[PDB]
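Contents: one structure, followed by commentary.
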Amino acid sequence: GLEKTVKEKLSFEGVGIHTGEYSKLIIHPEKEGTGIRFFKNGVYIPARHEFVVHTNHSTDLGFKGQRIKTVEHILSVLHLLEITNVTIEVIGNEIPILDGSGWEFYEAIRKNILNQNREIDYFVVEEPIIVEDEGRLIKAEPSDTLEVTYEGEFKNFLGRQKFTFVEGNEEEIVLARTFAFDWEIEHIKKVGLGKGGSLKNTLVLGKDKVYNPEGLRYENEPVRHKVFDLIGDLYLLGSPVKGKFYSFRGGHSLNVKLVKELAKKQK
Ligand SMILES: O=C(NO)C1(CSc2ccc(Oc3ccc(Cl)cc3)cc2)CCOCC1
Ligand SMILES: [Cl-]
Ligand SMILES: [Cl-]
Ligand SMILES: [Zn+2]
Ligand SMILES: [Zn+2]
């Protein structure tokens, strides 16, 4: 497809799920060859794996003392829409979580796409690779289309679930929300995270219970969300990606490990 930017500046704002602080974003159009980058306090932070500074419970980027938490959801939306040139100006320390999904970003950006003059140079996975960490595994292999499967093995009523995204089915993952298990919330708070988390932006589950009165958006909403997170982390390769991926229990740390291995291989 063609390289794309946005037709005009787009703004979003709200609390961040980890910092609990209110932040604002301004998405700026950019010319061909710019890539996706964040901008904070005069510093440009490219949306690339070299700038990752944290991967426990979110993917965070930094450069020159400026950090931005929780980039995975906005990057996943930009990857799905194949927006390739944009500056995401952040006034604050984290991307707003909004309702926990990519919906508000997706609906706004999709109506404001500007096609540009050259075609995208995709990051094309050249050969099969497997990355692993303590029972968690991610495999990547060649494909002319982006295809991403996530399989979960939950320690509650959900049990085993799998979901596969293929191109054309973007609408099936952009409404799936971030989620948390009630038994894990104390740890998240104790490590200085989850300060903005609530039932308004997170699907919270117990061993048997669903805390959210509105329930699940889909019976497999958590694995749809994990596919969505992986698509955001894959955009840290620095170009939209063509490959077939399978993640068994992967999280941001393993997703970033895969990206760094693929980037090294194809240097
Ligand atoms: O979506 C994600 N990454 O993008 C995950 C974020 S984990 C995460 C867990 C809990 C939090 O705080 C909360 C504190 C209290 C409440 Cl009531 C609600 C939430 C905040 C964050 C989930 C999928 O696995 C990868 C990590
Ligand atoms: Cl941690
Ligand atoms: Cl994680
Ligand atoms: Zn932790
Ligand atoms: Zn997420």
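By Swiss-Prot numbering, chain A shows 2-268, in order.
Technique stated in the header: X-ray crystallography, 1.3 Å.
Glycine too: its Cβ is placed from the backbone N, Cα and C atoms.
The mutagenesis experiment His19 to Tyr is recorded by Swiss-Prot, whose note states: 22-fold decrease in activity. In this structure, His19 (mutagenesis position) belongs to neither helix nor strand by DSSP; it is coil. Cβ neighbours within 10 Å of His19 (mutagenesis position), excluding its own Cβ and spanning all shown chains: 24.
The Zn(2+) binding site annotation in Swiss-Prot covers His74, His226, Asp230. Taking a C-beta cut-off of under 8 angstroms and a sequence separation of 6 or more, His226 (Zn(2+) binding site) has the following same-chain neighbours: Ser102, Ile174, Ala177, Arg178, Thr179, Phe180, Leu204.
In the three-state DSSP classification, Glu222 (mutagenesis position) falls within a helix. Just so you know, the Cβ of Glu222 (mutagenesis position) picks up 24 other Cβ atoms within 10 Å once every protein chain is counted. Under its mutagenesis entries, Swiss-Prot includes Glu222 to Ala with the note: 20-fold decrease in activity.
In Swiss-Prot, a mutagenesis experiment is listed as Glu222 to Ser, annotated with the note 15-fold decrease in activity.
In Swiss-Prot, a published mutagenesis experiment is listed as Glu222 to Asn, annotated Loss of activity.
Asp234 to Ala appears in Swiss-Prot as a mutagenesis experiment; the accompanying note says: Almost loss of activity. 1.5-fold decrease in zinc content. Mapped onto three states, the DSSP output places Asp234 (mutagenesis position) in helix. There are 28 other CB atoms within 10 A of the CB of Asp234 (mutagenesis position), with all protein chains counted.
What Swiss-Prot records for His253 is active site, proton donor. Under a cutoff of 8 A between CB atoms, and with a sequence separation of 6+ in the same chain, the neighbours of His253 (active site, proton donor) are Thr56, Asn57, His58, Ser59, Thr60, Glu73, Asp230, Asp234.
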Number of other Cβ atoms within 10 Å of the Cβ of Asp230 (Zn(2+) binding site) across all protein chains: 25
Cα distance (Å, whole number) from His74 (Zn(2+) binding site) to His19 (mutagenesis position): 14
Cβ atoms near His74 (Zn(2+) binding site) (within 10 Å, other residues, all chains): 30
Other residues, Cβ within 8 Å of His74, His226, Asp230 Cβ centroid (Zn(2+) site): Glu73, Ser77, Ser102, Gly103, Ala177, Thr179, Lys227, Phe229, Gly233
Entries of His19, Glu222, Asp230, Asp234, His253 (recorded positions) sitting next to ligand 5, with Cβ under 6 Å as the cut-off: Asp230
